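Following: one structure in C-alpha cells, then a few remarks.
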Amino acid sequence: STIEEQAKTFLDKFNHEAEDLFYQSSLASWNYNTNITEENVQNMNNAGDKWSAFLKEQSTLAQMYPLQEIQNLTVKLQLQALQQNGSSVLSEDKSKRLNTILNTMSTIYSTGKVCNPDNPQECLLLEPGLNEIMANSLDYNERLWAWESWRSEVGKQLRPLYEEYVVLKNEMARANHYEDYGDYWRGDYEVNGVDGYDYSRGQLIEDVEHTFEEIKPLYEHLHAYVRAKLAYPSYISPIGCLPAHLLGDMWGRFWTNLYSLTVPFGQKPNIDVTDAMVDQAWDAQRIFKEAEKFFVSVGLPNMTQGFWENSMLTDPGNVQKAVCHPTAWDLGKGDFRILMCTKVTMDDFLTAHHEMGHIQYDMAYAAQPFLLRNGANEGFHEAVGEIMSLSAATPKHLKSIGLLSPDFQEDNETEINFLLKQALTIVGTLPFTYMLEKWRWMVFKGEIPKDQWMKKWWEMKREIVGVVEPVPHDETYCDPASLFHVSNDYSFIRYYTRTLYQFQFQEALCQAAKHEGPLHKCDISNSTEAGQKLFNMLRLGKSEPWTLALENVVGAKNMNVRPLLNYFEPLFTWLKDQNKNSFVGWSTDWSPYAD
Amino acid sequence: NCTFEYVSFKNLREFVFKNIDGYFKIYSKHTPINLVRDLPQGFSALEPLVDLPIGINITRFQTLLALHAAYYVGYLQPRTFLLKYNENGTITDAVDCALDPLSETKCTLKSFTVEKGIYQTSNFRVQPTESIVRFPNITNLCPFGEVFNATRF
Amino acid sequence: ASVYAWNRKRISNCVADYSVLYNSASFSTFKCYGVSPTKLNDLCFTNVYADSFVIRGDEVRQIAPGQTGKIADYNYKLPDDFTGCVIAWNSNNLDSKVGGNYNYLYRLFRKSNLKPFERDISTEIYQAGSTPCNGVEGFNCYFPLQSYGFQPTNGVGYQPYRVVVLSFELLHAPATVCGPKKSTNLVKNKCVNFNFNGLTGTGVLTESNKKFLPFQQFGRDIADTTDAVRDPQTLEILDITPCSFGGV
Ligand SMILES: *[C@@H]1O[C@H](CO)[C@@H](O[C@@H]2O[C@H](CO)[C@@H](O)[C@H](O)[C@H]2NC(C)=O)[C@H](O)[C@H]1NC(C)=O
Ligand SMILES: *[C@@H]1O[C@H](CO)[C@@H](O[C@@H]2O[C@H](CO)[C@@H](O)[C@H](O)[C@H]2NC(C)=O)[C@H](O)[C@H]1NC(C)=O
Ligand SMILES: *[C@@H]1O[C@H](CO)[C@@H](O)[C@H](O)[C@H]1NC(C)=O
Ligand SMILES: *[C@@H]1O[C@H](CO)[C@@H](O)[C@H](O)[C@H]1NC(C)=O
C-alpha cells in the first residue's frame, strides 16, 4: 500500500534476481580467472553486460521511490545504495567521454613502457621491469632514469586525460549533489539518520589529518633513521628530503625495499618458518587446513568443504592460465572460494590467512540481503584480513604449530627489526597515502590550479612525506596518475582507513584475549572471546554503520592511531634513541637537482 | 478422494455385509448347487473374508454387472441364535429364538433337542397403549386479562 | 518437492516402523510433537500424511506448530495441535549443484497466510502496492515464488534440506497405520505370562492336537474361557493350561 512497503518489496525482488545474476557473473569470472580462454572472455563480457543492464534498470526503477518518507533504516540504505546513478547522472556523451578517458588512462598506466636511450628497442614496463629496477637494483643512475622515464612517457600523456577525467568527475559529483568527486568518494564513509553514530564526509578529512599529525613525530623519526641509513649519501642530504626513486618504488609508497639498506641489525636473522614448512612438507592445502584450524581455535565456525572442492589453491599446471593474484571470491548465494597460486613460503602463509579472513568476513554477512552482503566500508574487510595475517605471523603461533622451533629465542634486536620492517611496510605509505588523498581532494574541489598541480605535489612531498623529486617536473607531468589508483579511479584513502581499522581491531582483540607483553607479540590463538567479539561485527557487514561496529570493537566510534602508537612504542623509542645524532625531519629547500 | 484400496445354476455364492464400529465385515460362502429357481433347503456356514477400517456410514447399495439371471436379497435383524459347533468348530446347525415358541424353548434350554415337559421362556407383558394425564379444573384464572383488557393503563 | 508445492502422500493399511528412521541417524532434525518417537513406534493411526519438500536451514525451524515466517505462512502451515513429527536431513549432495540448484521454488508473497495442511500453487503476481500487475512484473508487482539457491558451498542455513512432515490422523475410522508390534519368541511347558494380539493370558503353553479353522484365531471352553491359541507368527494351535496352583 504505502510507498515504503512497495520499495521494500522491490528491493526484495531485486535481491532475488541479483542473487542469480551475480552468481552467474561470479562463476564466469572464476572460470576465466582459473582458465584464461577466449570463450572465458566471451562469457565474462556477457555476464558483465547482463549485470550492468540489470543494475541500471533496477536503479532507474528504484529512483522513483522517495527516500524521505521511508522510516526503515536498512531499507533506506539499500535504496540509496541501489539508486546511485553515478556517472550516468551526466549526459550520454559526457558519460561515454569519461568512460573512454578512464579506459585510455588505465591502458596507458598498464602499458607504460620506458626505453633506455642506449637501446631504443630494449623497453621495460613498470611491472615487473621498473619496479624491480627501482626496488632491488641499488644503482642511482638506473633508478633515476627509470623513475624519470616512467613519469615522463606516462605523465605527459596522462596529464590532459587526467585533467579531463577530473573535471568530468567534478561535474558528475556536482550533478550528484556533491561539492566534488572527492566528496563523492568520501560519501562512502558517510552515515546519516543514526543518533550518536552519524559520520560526515569532512569528518573523514579531519580524522585523517589528525591521525597523520599524531603519527608525525614517529614518521619524522623513521624518516630521519632511513635517511641516515641511506646507501646514497652523496644524493641524499642528511637534512634534506629523500629522492622519490630511492625509496624502493617510483612513488616512494613502500620503503620495505630499503629495509636491506635500513636494517637496524643486519646480523640478526629474520623470522621465517618457510624452511621448517618445507621440512614439514606443508603445501597450499596444508597451509589452508592449518589456517582453518586457527580460525576454529579463535571460535569462528568451521569452513565449508565446497570451498576445497571448488577453490584453486595451487598453480593449475600450464595447459590453462589462471590469475595468481591473491583473491577471496564471494561469488554469492553461499559460494566462498579463494584464488591463489600458493607456494611453500611464509609470505604465502600470511596471504592465505588474509584471504581466509576475508572469506570468513564475507560468509559472516552472507545472511544479509544482497545489498548488505559487503563490508562496512572499503577498509573493513582488509582490516580483518590484515589482523588475521598478523596473528598468523606471531612467533607464538608459529611455535605452537611447530613451524617455529621451540629453541628459537626472541631478543630485543629481533623485535626491533620486526617492528622496523612492519613500520616500513605499513606506516611508510601512510604519509604518502595522506598526501596523495589530500592532493586528489584538492584537485577534485579545484583549490590547486592546473599550472600549479605538480608544483603543489612536490611541495608537500618535501613537507608531508619528506620526499624530494630527484629531477624537477613541470605541469606536463602527471606523476600522481603514474600510480594505479589515480589512473584507474580508485580511492586511495582506503589503505589509511584499513590500516587504522586493523590496528584498532588488533588492539581490541589483544585486550579481549588478555595478551601479556608487547603488542607485536599478541596472538589471538585459542581465544574464543576474541573470536566471538570479532564475529559480533563480522556478521553485520554493512547492515549497520561502520562507526557502530568500531565502537563495539574498540570502544571508540571514530578513528585514532593509539593502537599504532602502542604497537610501535618500542620502535618509537628505538628510533628516537638512534636519531640523537641524525637530524629529525626534512628540508624542503634542498633537492638532488639543485647543488 | 481415495482413502482405501485393496486387491486380492451350478454354483451359488452367498455373502453377508455389515458395518459395525467403523469396521466393514464381509462373510462369504461358495457352494456347488443343482437348482435354478430358489435357494436350496439345506444348511451351510459363512466365514469372514475381509474387514475394512473404513466406517463410511453406508446406507445404500447396488450390485454391479458387466454388459456383453437372478439373485436374492434379505435383511438382518438383531436376533438371538443358538449354534451347534461340531467336533472341529464347523457350524452344523442353528436355531433362531424369535422364530416360534418351540424355538424359544430350544434357546432357553440350550439344546437342539428338548425333553417332553413344560418350560418357561418369557413373561407376557401388556404395554400401555397410551398415556393419560388428569388434573383438577383450571377455573381459578388470574386477572391477566384485566391487565390485557385494561381500559386505563 | 518444492516447499510451496510440497508433495503429500497418504499412508494407511500398513505397519509403520518409525524406529528405523528415528535410529537411522542420517537426519538434521527430528521433532515429534505431542508423542515420543519410541512410543509412537508402538502406536496405531488411521492415516499418515507425509508432506515432503525442501527448504533452507533457517526455514527448518519455521516448520513447527505456531511458527511464523515466509515458509510457515505462504508456503506451508502446521496446525497448533500437531501430533505428528518433523524429519529433516541435508540434501546438499542431492538437491544442490555447482552453478545453483534452481528447480526448487519457495513462495515468498501471498495475499494471506496458509491454512494447516494447505498447499498454494497459485502463481499470481503479488501486488505490493496499488499498481495492477496484469500478469507481468513491474512496480509493486512481483512473482510470489522465488527460485531456491542451492550449491555445495552454501552455509548451513542455506543448504538444501529435505523435510517431511508426518501428520497422524486418528479419525472416526479405525486405525490402519500402526507400528511393528514387536514380537517375542515364545516358550512352552513353562509358567509364562503370554499375550497373543491382546489375549494377555497367563499360564503354560503346550503343543495342541485340536485343529482350528483357517480363519480362526483362538479357542474357548464350554465355560467361556480361553484354552487354545493359534500362534500368529506360525499357524499352529497350542493348548493353554492355567498356572499350576493348589492348597497347602
Ligand atoms: C473334522 O471336520 C471334518 C468335516 O466333517 C471331518 O473330518 C474327519 O475327521 C478327521 C479330521 O478331524 C479326518 O480323519 C478326516 O478329515 C475326516 N474323517 C475321515 C474318516 O475322513 C470330521 O467331522 C471332523 N473330525 C472329527 C475327528 O470328527
Ligand atoms: C514370518 O517370517 C518367518 C521367517 O521367515 C517365517 O518362518 C519361515 O516361513 C517359511 C515360509 O513362510 C518356512 O518355509 C520356514 O520354515 C519358516 N521358518 C522356520 C524356522 O520354520 C514365517 O512363516 C512367517 N510367517 C508366516 C505367517 O508365514
Ligand atoms: C455417520 O452418521 C452419524 C449420524 O447419522 C454421524 O454422527 C457420524 O459423524 C457419521 N460418521 C461418518 C464417518 O460419516
Ligand atoms: C379482551 O378480552 C377478549 C375476550 O375474548 C379478547 O378477545 C380480547 O382480545 C381482549 N383484548 C384486550 C385488549 O385485552
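Here chain A follows Swiss-Prot, giving residues 19-248, 251-615 in order.
Method on record in the header is electron microscopy, 3.7 Å.
Keep in mind that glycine also has a Cβ here, set from the backbone N, Cα and C atoms.
DSSP classifies A:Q24 (mutagenesis position) as helix under the three-state reduction. While the structure shown retains the original residue, Swiss-Prot records the mutagenesis experiment A:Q24 to T with this note: Increases slightly the interaction with RBD domain of SARS-CoV-2 spike protein.
Quoted from Swiss-Prot, the note on mutagenesis experiment A:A25 to V is: Increases slightly the interaction with RBD domain of SARS-CoV-2 spike protein.
For the mutagenesis result A:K31 to D, the note given in Swiss-Prot is Abolishes interaction with SARS-CoV spike glycoprotein. Listed in sequence order, there are no same-chain residues at least 6 apart in sequence whose CB falls under 8 Å from the CB of A:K31 (mutagenesis position).
What Swiss-Prot says about the mutagenesis result for A:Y41 to A is this: Strongly inhibits interaction with SARS-CoV spike glycoprotein. Long-range Cβ contacts of A:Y41 (mutagenesis position) within its own chain (separation 6+, distance under 8 Å): A:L351, A:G352, A:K353, A:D355.
According to Swiss-Prot, the chloride binding site annotation covers A:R169, A:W477, A:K481. Remark: A:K481 (chloride binding site) has A:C261, A:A264, A:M455, A:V487, A:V488, A:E489 as non-local neighbours, by Cβ distance under 8 Å and separation of at least 6 in sequence.
Experimental mutagenesis is annotated in Swiss-Prot for A:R273 to Q, with the remark: Complete loss of enzyme activity. Does not affect amino acid transport activity of SLC6A19. Within the same chain, the residues at least 6 positions away from A:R273 (mutagenesis position) whose Cβ sits under 8 Å from its Cβ are A:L267, A:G448, A:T449, A:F452, A:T453, A:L503, listed in sequence order. A:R273 (mutagenesis position) falls outside any helix or strand according to DSSP and counts as coil.
Per Swiss-Prot, substrate binding site is recorded for A:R273, A:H345, A:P346, A:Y515, and the stated evidence type is a curator's inference. In sequence order, A:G399, A:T449, A:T453 are the residues of the chain that are 6 or more apart from A:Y515 (substrate binding site) and have a CB within less than 8 Å of its CB. Secondary structure at A:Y515 (substrate binding site), as computed by DSSP, is helix.
DSSP assigns A:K353 (mutagenesis position) to coil in the three-state reduction, placing it in neither a helix nor a strand. As a published mutagenesis entry, A:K353 to H, A or D appears in Swiss-Prot alongside the note: Abolishes interaction with SARS-CoV spike glycoprotein.
Counting every protein chain shown, the Cβ of A:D355 (mutagenesis position) has 28 other Cβ atoms within 10 Å. For the mutagenesis experiment A:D355 to A, the note given by Swiss-Prot reads: Strongly inhibits interaction with SARS-CoV spike glycoprotein.
Taking all protein chains in view, 26 other C-beta atoms sit within 10 angstroms of the C-beta of A:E375 (active site, proton acceptor). According to Swiss-Prot, the active site, proton acceptor annotation covers A:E375.
A sphere of 10 angstroms centred on the C-beta of A:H505 (mutagenesis position) encloses 19 other C-beta atoms. Record note (Swiss-Prot) on the mutagenesis of A:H505 to A: Complete loss of enzyme activity.
Annotation source Swiss-Prot lists active site, proton donor at A:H505, citing sequence analysis.
The recorded positions recorded for this entry are A:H345, A:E375, A:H505, and the Cα of A:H505 lies nearest to that of A:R169 (chloride binding site).
Of the chain residues outside the chloride site list A:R169, A:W477, A:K481, A:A264, A:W271, A:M474, A:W478, A:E489, A:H493, A:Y497, A:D499, A:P500 have their Cβ within 8 Å of the site's Cβ mean position. Long-range neighbours of A:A25 (mutagenesis position) (same chain, six or more residues apart, CB within less than 8 Å of its CB): A:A80, A:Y83, A:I88, A:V93, A:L97. In this structure, A:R169 (chloride binding site) is part of a helix by DSSP.
The record assigns A:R169, A:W477, A:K481 to the chloride binding site, and the maximum Cα to Cα distance across that set is 15 Å. Checking the recorded positions A:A25, A:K31, A:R273, A:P346 against chain C with a Cβ-Cβ cut-off of under 8 Å leaves A:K31. Applying an 8 A CB threshold to same-chain residues 6+ apart, the list for A:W477 (chloride binding site) reads A:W459, A:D499, A:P500.
Comparing CA positions across the recorded positions A:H345, A:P346, A:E375, the one lying closest to A:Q24 (mutagenesis position) turns out to be A:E375. Among the recorded positions A:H345, A:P346, A:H505, the ones whose Cα sits within 10 Å of the Cα of A:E375 (active site, proton acceptor) are A:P346, in sequence order.
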